[PDB]
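Okay, structure first, notes after.
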Amino acid sequence: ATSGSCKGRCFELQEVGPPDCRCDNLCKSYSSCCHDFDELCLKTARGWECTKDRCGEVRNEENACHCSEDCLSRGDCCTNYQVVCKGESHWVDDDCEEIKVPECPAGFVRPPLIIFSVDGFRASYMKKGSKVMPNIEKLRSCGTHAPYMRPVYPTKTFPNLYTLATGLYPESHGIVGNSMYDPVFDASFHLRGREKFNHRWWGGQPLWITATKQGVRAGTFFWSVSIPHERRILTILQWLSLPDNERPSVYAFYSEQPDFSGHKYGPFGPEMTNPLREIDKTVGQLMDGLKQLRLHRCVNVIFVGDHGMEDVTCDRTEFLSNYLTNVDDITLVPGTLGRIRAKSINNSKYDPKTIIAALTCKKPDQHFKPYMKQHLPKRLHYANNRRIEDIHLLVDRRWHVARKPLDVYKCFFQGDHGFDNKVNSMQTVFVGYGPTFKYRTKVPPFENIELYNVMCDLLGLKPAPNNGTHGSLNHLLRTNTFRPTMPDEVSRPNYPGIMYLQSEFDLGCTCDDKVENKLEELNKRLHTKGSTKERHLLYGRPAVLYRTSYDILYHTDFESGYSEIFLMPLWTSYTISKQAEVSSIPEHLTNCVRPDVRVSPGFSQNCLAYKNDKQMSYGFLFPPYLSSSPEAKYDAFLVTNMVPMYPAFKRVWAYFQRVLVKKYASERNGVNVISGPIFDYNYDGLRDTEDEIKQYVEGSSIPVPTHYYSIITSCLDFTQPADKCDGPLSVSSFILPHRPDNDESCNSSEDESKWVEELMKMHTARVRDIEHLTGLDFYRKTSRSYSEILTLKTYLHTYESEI
Ligand SMILES: *[C@@H]1O[C@H](CO)[C@@H](O[C@@H]2O[C@H](CO)[C@@H](O[C@@H]3O[C@H](CO[C@H]4O[C@H](CO[C@H]5O[C@H](CO)[C@@H](O)[C@H](O)[C@@H]5O)[C@@H](O)[C@H](O[C@H]5O[C@H](CO)[C@@H](O)[C@H](O)[C@@H]5O[C@H]5O[C@H](CO)[C@@H](O)[C@H](O)[C@@H]5O)[C@@H]4O)[C@@H](O)[C@H](O[C@H]4O[C@H](CO)[C@@H](O)[C@H](O)[C@@H]4O[C@H]4O[C@H](CO)[C@@H](O)[C@H](O)[C@@H]4O)[C@@H]3O)[C@H](O)[C@H]2NC(C)=O)[C@H](O)[C@H]1NC(C)=O
Ligand SMILES: CS(=O)(=O)c1cc(Cl)cc(COC(=O)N2CC[C@@H]3CN(C(=O)c4ccc5[nH]nnc5c4)C[C@@H]3CC2)c1
Ligand SMILES: [Ca+2]
Ligand SMILES: [Cl-]
Ligand SMILES: [Cl-]
Ligand SMILES: [Cl-]
Ligand code: NA
Ligand SMILES: [Zn+2]
């Protein structure tokens, strides 16, 4: 019954549900507005700007906004009122003055936060559109900015907007696409329709709920498309004029541009200048408005995008009907990513192995690649949700994927987004301006999952649990609310000595090692006691953050943390100087594996299991090829340095170890390497407990890793060697999937120099990702501040060309 009125209720802040009619900014979307809503709340008379004649006018309540003398008190002047009528200046015209402290009106308990979000605002617009965006350029250069901010995958609207609000990966918050099907709900989420309004889709805890639960009032974050931007600004300005006990502390403004035009004209279509002009004018209105309310040196403003925009056209579409004979037995979620599932959910005939095989490397210039979702690069964090189909297609930038030619022809678009989140055109923007942000400061690029913690900080809230790393963006803020602290080590290591005789071992292992002093025997003794450890463990031992039993093992060339539960190192650490030399495994040592006299037969692997497992071979965490001497090389063949490896994977690993490590050491002036196994059988991005392992080397208790990681650190100033670095560090990491084939790599039949490094780059990772997956904590002992270390751990080396 939409029988009531909006008289004196325009844009009320507490949503009253039907039968009674609504007057809030979402009533339109719910089709529940009072009949006078447009009349009372959506006035448009005389436009949005004051004119010289309108100055000092007599108040007419039918105007969109007012230029009467009483307007400042009422809180509803046109944003340009003071400029036109009182000889004031526009906010953009004033010089940039540092905001050393909040300058707020009496009654303001804390600086308000305004989140100005812009849809499809590609990172490079800041430079390429600078001439036409003066208000935005002022915010950017006077406040705190990043060259770009990295969105989450898929680089879609809803997943990214909701990630900004929650600090969660789409897989955790549930909005895994702009459209999705949930097999338990048996329902589809679409941009059009009512399904999207049901609360069951939306997980996690968004900023507005966090604020509310802790006594902080929020304006609405959603705006009906039919409410013009001018009216959105005026409403926020009106809300900011409310009494102390009624006024929100956090606000949000949303713009459908430049996304809307970008899809039609491409990211840099000549038609794109005008929407950039218009976003800027809107920002100018907001800032003029705040300057009227004397809040422009009081409010913190975030100008943030959800994702970028890429050139994409109808002709650049791959069709599945070109690869698959049985295209009618599948459903495809199409576009800039592909998700495939059975047409009929309960049929045993559907074999996803054969679907993938048919999609794998079939055309030489194929513009997508199929994955089982658990095999996608771990950095995408796109697997742990039932709404994510088992089959995924990663589509090349500039391209689309569709099921059949008919879906596409029965071409109106030149731009789209959704691709891999490391892709340059998908990068978006961040600017922070206000008393709490830093003054004229550029910060390095960061991921959007980190922003939720900052917004909570800006508002004095305790953030719900999320995927940000709290403290990693403290360097954006003039004054911090949160002091990060290293987590306490849970398990302390054992430091075992020589306790077992060779003959106590029945491993089925052999080696040609029976050939051999005062000088060289007391010296190798120091190596096993930790003498070269200051060289090979450069940032302290990683802390183990869960309950387990493990040994620190020292050697001349490397140090490891050996798990007696998993029968292999959790981590192996070693430094390769720029002058280090690669050698080969001597002919008589090719099948050499030696018992480790510090570790019991009971907590060791055996060579017999590997003999009997025809699928599984083994490799070594510290590489024999990088031994410092023939005597030291024997250490590399210890049974405690050994890890299970598919022969297909050994090709990757051997090339990394034999060739790439030395190359990185040359280019970066030495590198420190920490390598180890990862077990993530339920693809949740977190370390598996021992009873979750789904695969063992056949007939043994040796678990098989799902992935192998390395963290490769050196000095940021490369004129200093990795092992003698005084300043900031530089890191790149990866998490390689441990797969029994190389189907992922279409050129894998060629030499490793043509494909291995490309594969590794694809599977680049943050140290922080590896921490979740191992339960380890790295960089415990450096000369660097912990906040700078947190930033370092969230760094991702993307290998894209310069933005
Ligand atoms: C990124 O960050 C996020 C957030 O920090 C990380 O995700 C967290 O990771 C935890 C480990 O997986 C997980 O812990 C679970 O929680 C189970 C209950 O979860 C429900 O309630 C959650 C809390 O909401 C409350 O919030 C505040 C807190 O004060 C309260 O005031 C409120 O009143 C709320 O109650 C809620 O977040 C969660 O939401 C998920 O599910 C919803 C649908 O039901 C979705 O709408 C929503 O999007 C979430 O969906 C995600 O998460 C689920 C897993 O929860 C996942 O399957 C989806 O795909 C999607 O990813 C729920 O509503 C709790 O029962 C679990 O406890 C089990 O394990 C422990 C382990 O020790 C046992 O002790 C315990 O006995 C229990 O085992 C029992 O159950 C087993 C399975 O049924 C059974 O086999 C066994 O025998 C036992 O009976 C466990 O603690 C968090 O829920 C999760 N949080 C979120 C938001 O996802 C994430 O890991 C980070 N990512 C990375 C890579 O780092
Ligand atoms: C960043 S924040 O302030 O926390 C924040 C979080 C959230 Cl969840 C929503 C907000 C603010 O959202 C809102 O007002 N919404 C209302 C409009 C919706 C309808 N949309 C589309 O039809 C659409 C747009 C672009 C596309 N490209 N390709 N397909 C597309 C489809 C966009 C939606 C955004 C949400 C802000
Ligand atoms: Ca796991
Ligand atoms: Cl192979
Ligand atoms: Cl465990
Ligand atoms: Cl670019
Ligand atoms: Na074998
Ligand atoms: Zn879009």
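In order, the residues displayed for chain A correspond to 53-462, 468-573, 576-591, 617-887 in Swiss-Prot numbering, which applies throughout.
Header says: X-ray crystallography, 2.1 Å.
Just so it is clear, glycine is given a Cβ too, placed from its N, Cα and C backbone atoms.
Going by Swiss-Prot, these are the annotated features:
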type    : residues                     : note
DOMAIN  : 54-97                        : domain 'SMB 1'
MUTAGEN : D171 to N                    : Abolishes lysophospholipase D activity
MUTAGEN : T209 to A                    : Abolishes lysophospholipase D activity
MUTAGEN : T209 to S                    : 15% of wild-type lysophospholipase D activity
BINDING : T209, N230, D311, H474       : 1-hexadecanoyl-sn-glycero-3-phosphate binding site
BINDING : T209, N230, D311, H474       : 1-(9Z-octadecenoyl)-sn-glycero-3-phosphate binding site
MUTAGEN : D311 to N                    : Abolishes lysophospholipase D activity
MUTAGEN : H315 to Q                    : 20% of wild-type lysophospholipase D activity
MUTAGEN : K430 to A                    : Impaired secretion. No effect on lysophospholipase activity
BINDING : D764, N766, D768, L770, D772 : Ca(2+) binding site
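Features recorded in Swiss-Prot, as mapped to the structure shown.
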residue : record                                             : contacts (Cβ under 8 Å, 6+ apart)
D171    : mutagenesis position                               : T209, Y306, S307, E308, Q309, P310, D311, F312, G357, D358
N230    : 1-hexadecanoyl-sn-glycero-3-phosphate binding site : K208, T209, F210, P211, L243
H315    : mutagenesis position                               : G172, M361, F470, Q471, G472, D473
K430    : mutagenesis position                               : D764, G769, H791, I819, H847, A849, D853, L857
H474    : 1-hexadecanoyl-sn-glycero-3-phosphate binding site : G172, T207, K208, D311, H359, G360, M361, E362, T388, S482, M483
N766    : Ca(2+) binding site                                : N436, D772, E776
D768    : Ca(2+) binding site                                : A435, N436
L770    : Ca(2+) binding site                                : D764, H856, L857, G859
For Ca(2+), what surrounds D764, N766, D768, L770, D772 with a Cβ no more than 8 Å from their Cβ centroid?
-> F763, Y765, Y767, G769, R771, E776, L857
Its residues classified by DSSP, the domain 'SMB 1' (54-97) shows 5 helix, 3 strand, 36 coil
Neighbour tally for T209 (mutagenesis position), based on other Cβ positions within 10 Å of its Cβ = 20
1-(9Z-octadecenoyl)-sn-glycero-3-phosphate site shell beyond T209, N230, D311, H474, criterion: Cβ within 8 Å of Cβ centroid | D171, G172, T207, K208, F210, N212, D358, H359, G475
On the Cα atoms of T209, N230, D311, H474, which are listed as binding 1-hexadecanoyl-sn-glycero-3-phosphate, what is the maximum pairwise distance in Å?
-> 14
Where 2 intervening residues lack coordinates, what is the integer distance in angstrom between the Cα of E573 and that of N576?
-> 9
Listed in sequence order, the recorded positions from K430, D764, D772 whose CB sits under 6 Å from ligand 8 are none
Return the whole-number Å distance between the Cα positions of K462 and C468, the residues flanking a gap of 5 unmodelled residues.
-> 10
Filtered recorded positions, from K430, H474, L770, whose Cβ is under 6 Å from an atom of ligand 3 | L770
Which recorded positions, if any, among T209, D768, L770 have a Cβ under 6 Å from ligand 2, given in order along the chain?
-> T209
State the three-class DSSP label for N766 (Ca(2+) binding site), counting H, G and I as helix, E and B as strand, and everything else as coil.
-> coil
